Amino acid sequence: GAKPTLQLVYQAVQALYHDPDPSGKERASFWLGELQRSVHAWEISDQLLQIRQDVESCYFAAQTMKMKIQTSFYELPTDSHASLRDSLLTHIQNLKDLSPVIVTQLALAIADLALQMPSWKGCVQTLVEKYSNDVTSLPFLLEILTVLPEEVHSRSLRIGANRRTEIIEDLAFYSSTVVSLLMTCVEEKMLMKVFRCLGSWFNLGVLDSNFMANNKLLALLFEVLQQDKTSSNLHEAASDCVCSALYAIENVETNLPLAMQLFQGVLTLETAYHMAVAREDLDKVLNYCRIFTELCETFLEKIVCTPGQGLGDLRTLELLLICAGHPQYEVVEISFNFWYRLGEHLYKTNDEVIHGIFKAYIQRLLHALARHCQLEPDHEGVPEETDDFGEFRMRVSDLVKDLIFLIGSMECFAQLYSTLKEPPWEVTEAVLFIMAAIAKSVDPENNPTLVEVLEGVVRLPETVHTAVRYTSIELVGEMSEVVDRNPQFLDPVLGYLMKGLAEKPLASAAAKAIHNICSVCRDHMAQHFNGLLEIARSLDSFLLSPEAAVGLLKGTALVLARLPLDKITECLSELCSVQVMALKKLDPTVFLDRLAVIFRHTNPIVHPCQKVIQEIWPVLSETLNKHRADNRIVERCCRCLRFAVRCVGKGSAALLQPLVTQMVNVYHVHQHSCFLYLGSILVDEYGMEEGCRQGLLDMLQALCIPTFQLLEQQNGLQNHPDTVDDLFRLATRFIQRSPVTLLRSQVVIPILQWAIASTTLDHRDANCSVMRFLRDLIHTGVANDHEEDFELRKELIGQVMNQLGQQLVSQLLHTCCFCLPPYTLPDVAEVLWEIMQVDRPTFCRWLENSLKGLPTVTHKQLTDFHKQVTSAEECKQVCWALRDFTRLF
């Protein structure tokens, strides 16, 4: 409301930069921030710009100008545009002398203004033929021209979609005039500004390829890139522009004049590159590598199509490999994207003739990477994945994984290993590293090399560098298969891995490897169960990640299940006992999650687990109602009990009713939706059994009462989308296992009444659950008319549909038009379809009534839409109809 004091805004600025108090300084930023968001920002800006007492005040003013024009342009009327356009132009004139950071801002202002102003016809020409010849006005004139192509793709600047493509072809008619001005402009500090401007103009793809081919500006570009004299800043500007020119080329054949000009141009830079690597200008060596990479990317199609000839000249790849030599890893990593993309293209074409052409380069690159992966000799610990060089090593590992097919896994596996026989720890670790990355890929187990490497790694002494120990363990973990094919190496490998488990910084990696051996070699693992059991007995003593811990228990559980049936029952009991006892002692989260894993993966083929689970049942029971108030803890109990029940084979219907009964009781006081979900799992798994059907129904009816009370609260739907979803998951599971028991029950009516109600809930996943319930429920009086119970299902759907059908249809149509986003339209149409399959004459009535209740759309558009839906032969037409009709709202 109240326009801020002019003395105060300065006061704020003056405060913002210099006020001794930091907090005091801070507030000023807040006040000024709020000022920018105000309508008075426009006025205060324009005044601070013409007054211009400080450099500080102007930046705030210029920034505020820029921000106001991009964020809140709607505030300005049509006639105010010209008034601002002239004001801004005046301001950038009077302020060119000051800091460039002000001008750049102001340049973005004018640029952003021009884009949203349709009135300003030919802003590009109006700008040049007014400022071109002032010479001192050229620095900002190029600034404006530079950022204008950048702002056409600004997220913070929304100006239609059709307008955007109208902005581009306009800039095309005026492409020549700015380029000519740019040509003229060359006739150092003023070169890099010219390059950066042609750069952005290259970017939106508005420069004509043929015109630029025979252009002074394109030749001069490579000239500055050749000279060893050129500054880092100018070198950067030029490198980027060449990369911009290379990138602009969409189709190489269409742009053949420009393409060759650029192709020949960059190739002359090899000497200039070397002049830079000779010195230690890391900025330049990276710059050329960008250009070398951009070339390869632009002409990848030609290199793969016509290797060696013309634009497909393999001199290109030779240059990246030059870059791959450079000892600094930041250089080679740039071309990593291309190298992938190359191997990706090569992978598509199944021609081993094209593979053979590039195999050498790929093997040349790969050896360069193995060098790059080498650690410094003074490196003390395990190799970290979190640091720059560690992320690089991982990134290399991925690239090798993607490119290994062009070299052959086995061929490359044998190669790296033989390089060890002819070396410090650093070189050994890096080789093992790349080997570990492809160890699995070496599919044929026939070859005896793998055994050689296996025994080679396990015979490594503890004395070796802790880093070598680490990546050796990983390698062994990726060679679990070769241990299965050669079961004699089980104890030596397991022995070697147990040692690594003892060492704290090797703990995780060893735990992973043991898990992989467990999963794969579970049959042979018979002997080594006791070893696994005791380290389970003291799992928390090793410093393991939770992942590593869980994996280890999982591995133990898996090999346990393959024991003789008689021995399993006692082994499982003590494998749980460590966590069972720990539960009695006491959140139990970690202990619950550990029991889940054991139950989940202890599934013997046959029940030995029954007596065990029945005994762990009471403590799990007590642990649950103890934590009955905590959603997070009680769901991990549900999850634990879920796999506990599944762990017992046939006969597990015994432990069902005590579990179900407890679920009902705890759900009564606390309505966690995970009890609905767990219920749905029980129905899905035990619903087909006749003996469980009545118990499962009583469950649904018991769980519904608190559920309905919960949902009938104010905005109960909107406040419990998770309860809504799982409820209809539970109901859907009843439909697709034992639909008759549900339909004959009383509870089916309110469930449907809530189903109809929930169709107004905007929740995406919840809406799917209810729509699918509606569809599946109604479909019960349609599906399988050949089987006996059909006429009974027909009748029951009938009574239900008779009672609530009109509301269902009325709400369904209401939802589509006003309540929910279009994503529901298919799910509704499917339900609309199922209704017609039941009683199409009646549906016609129901739909007619719903159309008459429209709270605009003419009468004809209501009549034909009725014809469309009611006389539809495929469900597709219904959905076709809905999408069309819904559009009218």
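We number chain A the same way Swiss-Prot does; the residues here are 3-189, 195-429, 432-595, 607-626, 632-880, 889-922, in that order.
Including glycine, each Cβ sits where the backbone N, Cα and C put it.
Mapped onto three states, the DSSP output places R667 (mutagenesis position) in helix. Here the Cβ of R667 (mutagenesis position) has 21 other Cβ atoms within 10 Å, regardless of which shown protein chain they belong to. Here the residue is the original one, but Swiss-Prot notes a mutagenesis experiment at this spot, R667 to A: In 9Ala; abolished interaction with SRSF1 and CPSF6 without affecting interaction with GTP-bound Ran; when associated with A-620, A-660, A-664, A-671, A-702, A-750, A-751 and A-758.
For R671 (mutagenesis position), applying a Cβ distance below 8 Å and a minimum sequence separation of six or more within one chain yields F619, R620, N623, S677, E710. Under mutagenesis, Swiss-Prot gives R671 to A with this note: Abolished interaction with SRSF1. In 9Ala; abolished interaction with SRSF1 and CPSF6 without affecting interaction with GTP-bound Ran; when associated with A-620, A-660, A-664, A-667, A-702, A-750, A-751 and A-758.
Record note (Swiss-Prot), mutagenesis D750 to A: Abolished interaction with SRSF1. In 9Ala; abolished interaction with SRSF1 and CPSF6 without affecting interaction with GTP-bound Ran; when associated with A-620, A-660, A-664, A-667, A-671, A-702, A-751 and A-758. The unchanged residue is displayed. The 10 Å shell around the Cβ of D750 (mutagenesis position) contains 23 further Cβ atoms across the protein chains shown.
Quoted from Swiss-Prot, the note on the mutagenesis of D751 to A is: In 9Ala; abolished interaction with SRSF1 and CPSF6 without affecting interaction with GTP-bound Ran; when associated with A-620, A-660, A-664, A-667, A-671, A-702, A-750 and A-758. All chains included, 24 other C-beta atoms sit within 10 angstroms of the C-beta of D751 (mutagenesis position).
According to Swiss-Prot, the experimentally introduced change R758 to A is described as follows: Abolished interaction with SRSF1. In 9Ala; abolished interaction with SRSF1 and CPSF6 without affecting interaction with GTP-bound Ran; when associated with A-620, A-660, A-664, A-667, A-671, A-702, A-750 and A-751. According to DSSP, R758 (mutagenesis position) is assigned to a helical segment. Sequence-distant neighbours of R758 (mutagenesis position) (same chain, 6+ apart, CB under 8 A from its CB) are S705, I706, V708, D709, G712.
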Euclidean Cα distance (Å) for gap endpoints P432 and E429, 2 residues missing: 7
Three-state secondary structure, which DSSP defines for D751 (mutagenesis position): helix
Distance [Cα-Cα, Å, rounded] between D750 (mutagenesis position) and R667 (mutagenesis position): 19
Deposited-model gap closure distance - 8 residues unmodelled, Cα of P880 to Cα of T889, Å: 9
Interval of 5 unresolved-in-model residues, reported as the Cα distance (Å) from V626 through to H632: 7
Cα-Cα distance in Å between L595 and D607, where 11 residues go unmodelled: 8
